[PDB]
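Peer 1: Pasting a structure here, questions to come.
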Amino acid sequence: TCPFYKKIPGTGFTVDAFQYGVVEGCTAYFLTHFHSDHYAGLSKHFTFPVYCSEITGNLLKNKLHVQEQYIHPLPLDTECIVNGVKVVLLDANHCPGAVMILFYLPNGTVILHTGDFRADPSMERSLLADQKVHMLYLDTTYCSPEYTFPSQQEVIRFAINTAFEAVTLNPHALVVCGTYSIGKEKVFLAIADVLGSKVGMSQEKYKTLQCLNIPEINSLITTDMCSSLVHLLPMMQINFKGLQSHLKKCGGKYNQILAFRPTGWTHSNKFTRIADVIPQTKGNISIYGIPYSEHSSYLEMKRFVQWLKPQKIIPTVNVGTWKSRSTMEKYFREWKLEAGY
Ligand code: NI
């Protein structure tokens, strides 16, 4: 049965609620972004209206084969009427096509559903500036003060410098980057740009990237692996056994691998600076874990919420344990007492 935090009161609407069958009373199913925990349940046999971004709609049609007649893409930053209710989609600074949704209820209540997001001060000058929000449905993935990580720009700088140094020392080195979902495309695109290479990948991953409206994409990616010195592989294959096997496959064109695993947070974040990160090495293979996040840090989350000053907060992540729920409620109250709302 559909949990309460996926339902929007006073409407016929649900958010990211596709794995519960026909939800009673739901006239429109919103999808915030194309990540499997959120779309779980959608397939080519779905026959209710799906509201989403243009990019999410490209992926539903091409990857899941949802039929066109049930896909309703909306432009961002634009007041739209859906089944009699004003809505706006905002960029969530998550993966390509990810949105936050503002609902303007007929009784006067305003609700923000962040989907998954990485809060940024630029959101303080979006259409959120213009009116009060009563209820916030919040991505609380990293709602604890131990969760620190650097900016995306610092992480990309480390990756570009690491890759460029290694390949300039050894022109026969190969760079490999792990992936298991959309998101974090800047990692492999920035590295290939500094190396003067296209990124090589499987036909299935190429297909996915071609749905993303990335400018000049045909100039940046390819299915011809052997012409490329940046390869993408499934995240599961980024280990010594998997990479040894991959090195065989190139016909001794390459004699060293430098591989990147963009994780979210790992506890090495509490002691080590990005500058000081070191790989795991075996022989001619080195693996870097780099903390590239597409969710808010604790400080970025706190700043957003203290700026927005919502009347009520509904977490959408870490809701399964009493200890989690109590921890999150404590921080929400600190924040409200410190700022005075
Ligand atoms: Ni996500």
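Here chain A follows Swiss-Prot for its numbers: 700-1040, in order, are the residues you see.
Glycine too: its Cβ is placed from the backbone N, Cα and C atoms.
Swiss-Prot lists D838 to N among its mutagenesis entries, and the accompanying note reads: Impaired nuclear focus formation, reduced interaction with PIAS and increased sensitivity to cisplatin. The annotation that Swiss-Prot gives for the mutagenesis experiment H994 to A reads: Impaired nuclear focus formation, reduced interaction with PIAS and increased sensitivity to cisplatin.
For each feature listed, report its degree of burial, its nearest neighbours and the pertinent distances within the displayed model.
Peer 2: There are 24 other CB atoms within 10 A of the CB of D838 (mutagenesis position), with all protein chains counted.
A coil conformation is recorded for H994 (mutagenesis position) in the three-state DSSP classification, outside any helix or strand. A C-beta separation below 8 Å, combined with a sequence spacing of at least six in one chain, links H994 (mutagenesis position) to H793, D815, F816, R817, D838, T840, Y841, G963.
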